[PDB]
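First comes the structure, then the notes that go with it.
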Amino acid sequence: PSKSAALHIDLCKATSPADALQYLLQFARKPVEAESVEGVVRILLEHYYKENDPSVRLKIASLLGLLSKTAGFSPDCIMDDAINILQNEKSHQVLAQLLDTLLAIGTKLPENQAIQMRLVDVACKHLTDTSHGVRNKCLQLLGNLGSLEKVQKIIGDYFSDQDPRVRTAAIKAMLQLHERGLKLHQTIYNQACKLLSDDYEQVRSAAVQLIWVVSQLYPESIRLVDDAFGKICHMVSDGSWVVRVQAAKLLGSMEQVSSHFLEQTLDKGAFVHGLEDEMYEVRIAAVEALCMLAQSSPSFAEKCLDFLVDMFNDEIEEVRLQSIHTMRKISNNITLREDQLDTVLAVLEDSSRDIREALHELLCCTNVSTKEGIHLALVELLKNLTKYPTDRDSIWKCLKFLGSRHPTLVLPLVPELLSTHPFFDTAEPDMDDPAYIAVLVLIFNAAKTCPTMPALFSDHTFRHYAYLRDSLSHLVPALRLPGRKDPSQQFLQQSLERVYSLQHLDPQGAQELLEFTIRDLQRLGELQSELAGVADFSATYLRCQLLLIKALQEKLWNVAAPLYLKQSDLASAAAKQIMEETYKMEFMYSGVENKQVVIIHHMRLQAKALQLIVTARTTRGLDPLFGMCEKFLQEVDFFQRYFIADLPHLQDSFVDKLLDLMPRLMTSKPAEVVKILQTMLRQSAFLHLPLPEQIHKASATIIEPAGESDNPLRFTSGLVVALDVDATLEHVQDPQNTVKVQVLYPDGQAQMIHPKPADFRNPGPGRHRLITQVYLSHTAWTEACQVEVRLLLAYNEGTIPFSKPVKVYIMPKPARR
Amino acid sequence: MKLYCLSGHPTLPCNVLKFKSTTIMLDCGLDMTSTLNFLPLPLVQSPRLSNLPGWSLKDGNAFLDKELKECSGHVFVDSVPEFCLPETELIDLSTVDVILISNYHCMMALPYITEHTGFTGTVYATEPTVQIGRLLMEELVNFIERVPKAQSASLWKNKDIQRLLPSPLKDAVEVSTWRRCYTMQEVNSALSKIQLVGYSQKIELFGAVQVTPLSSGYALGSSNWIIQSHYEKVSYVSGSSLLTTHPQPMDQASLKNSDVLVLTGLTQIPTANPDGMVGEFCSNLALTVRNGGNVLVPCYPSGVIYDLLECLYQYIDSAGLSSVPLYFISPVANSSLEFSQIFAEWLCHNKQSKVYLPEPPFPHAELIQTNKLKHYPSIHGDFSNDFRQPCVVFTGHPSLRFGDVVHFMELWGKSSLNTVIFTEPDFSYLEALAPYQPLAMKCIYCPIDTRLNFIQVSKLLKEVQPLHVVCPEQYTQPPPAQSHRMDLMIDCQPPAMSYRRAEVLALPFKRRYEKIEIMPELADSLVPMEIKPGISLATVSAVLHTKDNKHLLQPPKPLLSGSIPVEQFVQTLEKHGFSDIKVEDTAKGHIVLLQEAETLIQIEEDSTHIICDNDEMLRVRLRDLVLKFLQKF
């Protein structure tokens, strides 16, 4: 159809460089065929194959390869491409088109034997061009077409051909052969070790990889991995930097080496030159290499220790961060005799927030064997506290782990660190000073094992231990001091069963039971935390049922339609609340499956029925009521279509016997339809909801700004201020496309700020950290007012709130002149 | 020898060249005029932009009410602004080997082609070009990033919708190939594969070809390239200013003795007068600050604004207007002024002689010790508590669709007391004001262009005359505005050539004379055998060592020419010992008979034919006798 029309238009136009190129470009850029008829269009591609102007033929066969990439065709396209290669071998452009089509066909889908990867490979090998016409690309053709698990000789004699580009493609073919296994041989080591001095770039950066792969294959040459690793270390000293990156990384792919030659790298020389040359690429590659070869080698590690302490002044935050990582990975049975001063003064920086938290992670996993090191580390970290009162929780964690790691070294510090004057009474220190708390949490984390430490405190120190144990139980551990020596699941099931069974009541009794169970479910959700989500889910469902029943018994359906009290209506808005609640079920709650989805979709259908009947009672225009009846019937059609299943499992519901009277609902006056919908909602049965096993409710806590700050944010009229928001998200699926921020100005106008996926963190499996900047501007105010900030959850066409409001003071001023 | 043309805009070009075996793709320009078709991106939402009437087609079938929205009789599509990339599907761009970069204005399309194709090659550019290109890339990605907008608009790209759209939205080429902006990772990766070349660095590629830059003078770091073998030279000029400017002046020496002089990157408006035009700049800026009120200048972080600052600094000393302050608002501002200060050896020769003395080359340093120029990273901070009405403000991207320029284009765009001063070409003046009309903001189209116009284009072509000329039709066809006049065109008298967007052109010169090198033993083992005066000859026989696309000759058939005289043949046979040899004549030849070895030889015009018996020593004797009475070829 469309392909035939395009072929007919191309044949009718038949312009050489004008119609063919533009038509092929339009065919590629417009859409994909996505059908088997594209293979028939390949026959159309065979129709224009016999033509001049080979650029058009190259574009056509490129389109043929693109069509083969859609897996529409199979062996017929392969046979046609083989015929075209064997017949239309005309210069480099058509060679490129044919080999690209062959490469696309070989990896299209099958990748199998029986003239699918063997005959094509034989045709590619038998058609080697005389100068660069197919050579590099037929080598990658014979790469991706493995013959059998036994053909390496043709690659082997092509290590010494003319073009360095063909050398690189032979290398990449050798790569893809190794990635399929194929049991590589030993002479590749010889052809590779003669391939280092190619006197040109872009081959050595992969020749080092070939040395690595044929070295870790098996170490048997005369000793094999030592000579190969020495060659790699020689390639570390190359002038070009890309080959240095490749050499350091591909020695970082190694895992076995002789020990003595590994200490030979630093004295008599690779790592003594492998660091201080280039940007973060070479340095990070080399230090990841020393990470792995300090992990593999239990020895040597003092040498990598003092080759990491020198490189603190590299003026790159990435180098600092990954350097903190590269010594926190190797911090096992390693002490710091003299190299601890620089690593504790490296914290001294203006903000360095990621660097600072990495340094606190380093300090809690390090090992040290001296006392004055503890003294200097403590005084420097207290100076950090007095300079940045921001990260007291992080330092409490690292001091806790520092005390837990080694308790013994800090025993003489306690007579010196705190006021323990022998005869003068020690005054009670400030409890709310959040710096004495850190040294206490050190002391009592180091007091768990050593017995000679309770005798060294004072009475106020035991009362401080009492309050720290009762307040921060996750910081100080329980000691042996003489001073300080499911029903919910069954209840939820019983309550849910009592709701489900007790449905044959007077509507007053049903309302009373529903209200009591709502209050019970909120109280249970507030008390519990493991079963809070399921309690809130059941509470939302029963709230929907409660509002539906309460709207069903209304005085609106006791008088006639003209005698309508507009203001006294209570059933009009109830449809909107239950609609918003159905949105709340299907987008707030994390772990849901198709049964919850079908039940809340059915509740949405009941909601739309309530909205339809109240609008039918309000208005008198025949065309709007007829139209809304038609939209409601097609919504019911959509519901039975998308949910064609699960009707046998859900019994005697509103929608089941709705579809029982479905053709009469097609042929009736809309007034008859709306009265039978009233009668339909009156004995519409209450469904049972099987609760999911694991459910969690999504919510947000905006941790900064807190909103209790009395100081205003002050700026100039018509200009913008950026306030940083940090909030914690828990149990939110796909925050990038869903979570947004909303700013309510005190004048009424709102702003819906979309966040960046980069600014979303993932601090674990279940909690996320949103850190963005909010942009505000107005036209001057007479006093600093309260701007509202709230996180919203969006869904597909709607937004519903899920975060606690926060408020900020804003002061826009005019210019001074 | 094929030129593949991938960019349709005249001064943001992309041209692949298949030379010997190389696939040198010259320049990667990202067409930003497509961004003019959208709504702007304000950092804080305005009631005006939020509340605009959505345009509806008369059919009403499509849901394009939420797609595109109209304003003052001009409709724009409401999503993130799209970018007009070249064809990445005309040829397989992984076969592109080396990308050459002329200037930072044609580098903005690099991340797309270098991380969405498979291009494993290298890109070469001068280090001022890569530094200002990095800063402009960060500028663009930051302004497109700040407030995110989702591409929710898709139905306006189908054929029948877009032909049923009104103007200017019909005037859009390949909207399906438009792609959203690029991210941090391919900024970092796109600037890793780049390499640093110098001005006319003799740099070889793959052992086959030679590329080299030249000084251009269009901007700080701009380069004009040459791709050449030893016997042919195709040069690519993209942007030049032989008018008096700040960077190193144009080179006219490596351009000559060439065959192709591709005229990419000429002036946007030929009808201009830059010295008087910046005089007009100073004039209306002075008038607006004299009435009392700020001026708004859309500007790139680099380039012509530097030149502007110089004269503007000088004009303060002529105007007595030191009270009004100067503001430069850009997220790359301090680094932009830094890189303006430091890249000084690439300036003029007398500017180099200014660098001889310990003084700053660019005079904005003198603007900052005089507390005149104040640079800020953003409005978010120090600009709030330092802003002074009236002012001169230099703002973000001149396309008037993203940056801080949209904020000052709002707010202040309410009174006729103020003005906005458009100074930068390749962005349409009336099209930039199109979302902002209706509007009372005073506007002066005062574009400053440094690129050479058609008169010096003619001077350049008659100076270093090529064998072929390649240019777009916008240089051949009269311009759409001043189509009534013939004078400001390309004026050459070979048949010039014309390429449209995505076209294949064969360059009509064929390689025929290539290059070979010989080791001296063969050179000494050759003898001259001069036969016809002035023209020597020599027999050569060797083997050819193949390595690194530079072929050699190493030691391990020449034929006969010249008719033999029969009389001298029989005379030297009689004097060599052979006897009783008898000669008879025919119509055109001679039959000569030797009774020894039973030999009969017939000689005709350009024909000899010996017939002998079973002999060896007399046979080879006759061979060396007859081959020494002629000349070997």
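By Swiss-Prot numbering, chain B shows 1-556, 582-658, in order.
Recorded method for this deposit: electron microscopy, 4.1 Å.
The backbone N, Cα and C atoms fix where each Cβ goes, and this holds for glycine too.
Copied over from Swiss-Prot, here are the features:
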- B:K2, B:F19, B:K510, B:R511: 1D-myo-inositol hexakisphosphate binding site (BINDING)
- B:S283 to M: Abolished interaction with BRAT1 (MUTAGEN)
- B:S283 to R: Decreased interaction with INTS11 and BRAT1 (MUTAGEN)
- B:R644 to E: Abolished interaction with INTS11 (MUTAGEN)
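Feature annotations (Swiss-Prot) mapped to structure.
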residue: B:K2; record: 1D-myo-inositol hexakisphosphate binding site; Cβ contacts under 8 Å, 6 or more apart: B:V16, B:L17, B:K18, B:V504, B:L505, B:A506, B:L507
residue: B:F19; record: 1D-myo-inositol hexakisphosphate binding site; Cβ contacts under 8 Å, 6 or more apart: B:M1, B:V209, B:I227, B:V234
residue: B:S283; record: mutagenesis position; Cβ contacts under 8 Å, 6 or more apart: none
residue: B:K510; record: 1D-myo-inositol hexakisphosphate binding site; Cβ contacts under 8 Å, 6 or more apart: B:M1
residue: B:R511; record: 1D-myo-inositol hexakisphosphate binding site; Cβ contacts under 8 Å, 6 or more apart: B:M1, B:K20, B:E232
residue: B:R644; record: mutagenesis position; Cβ contacts under 8 Å, 6 or more apart: B:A622, B:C637
Per DSSP (helix/strand/coil reduction), B:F19 (1D-myo-inositol hexakisphosphate binding site) sits in coil
Excluding B:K2, B:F19, B:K510, B:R511 themselves, the 1D-myo-inositol hexakisphosphate site's Cβ centre has within 8 Å the residues B:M1, B:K18, B:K20, B:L507, B:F509
Mapped onto three states, the DSSP assignment of B:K2 (1D-myo-inositol hexakisphosphate binding site) reads strand
Record-listed 1D-myo-inositol hexakisphosphate binders B:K2, B:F19, B:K510, B:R511 have a maximum CA to CA distance, in Å, of 12
Under a three-state DSSP reduction, the secondary structure at B:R644 (mutagenesis position) is helix
